[PDB]
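Take a look at the structure below.
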Amino acid sequence: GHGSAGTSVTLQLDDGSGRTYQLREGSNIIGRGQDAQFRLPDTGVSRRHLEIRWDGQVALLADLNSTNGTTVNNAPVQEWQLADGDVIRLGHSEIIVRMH
């Protein structure tokens, strides 16, 4: 709703400068494809390389790749739930999660 917002999960992405993308409510699919909602600039990224289901409590982080898969806090996982200040690193793009 508008007026007031709840937990705002902002993905701070090092594109080179440092951009921010806030999670939409629902699942945000990151990768290179038309099958992806958010498209990454570099390559090696699958169509669905990673997806985040954001709901009004926690952000479900799912890594959808094995070889160039994403690490959370530098640890390789398939499934993780986002936390403020966690370090998410994926092929040629690393991102810090900020939860407001």
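First residue shown is number 1, and so on along the chain.
Here the Cβ of each residue, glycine as well, is placed from N, Cα and C on the backbone.
Taken verbatim from Swiss-Prot:
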DOMAIN    28-77  domain 'FHA'
MUTAGEN   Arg32 to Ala (Swiss-Prot position 459)  Abolishes phosphorylation by PknB. Strong decrease in affinity for MviN
MUTAGEN   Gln34 to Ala (Swiss-Prot position 461)  Does not affect affinity for MviN
MUTAGEN   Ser46 to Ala (Swiss-Prot position 473)  Abolishes phosphorylation by PknB
MUTAGEN   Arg47 to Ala (Swiss-Prot position 474)  Decrease in affinity for MviN
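Features as recorded by Swiss-Prot, highlighted on the structure.
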| residue | record | CB count, 10 Å |
| --- | --- | --- |
| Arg32 | mutagenesis position | 18 |
| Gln34 | mutagenesis position | 7 |
| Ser46 | mutagenesis position | 20 |
| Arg47 | mutagenesis position | 14 |
Helix, strand and coil residue totals from DSSP for the domain 'FHA' (28-77) stand at 0 helix, 18 strand, 32 coil
Determine, to the nearest whole angstrom, how far the Cα atom of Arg47 (mutagenesis position) is from the Cα atom of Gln34 (mutagenesis position).
7
Could you measure between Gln34 (mutagenesis position) and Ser46 (mutagenesis position) for me? Cα positions, answer in whole angstrom.
11
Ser46 (mutagenesis position) to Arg32 (mutagenesis position): how many Å between their Cα atoms?
6
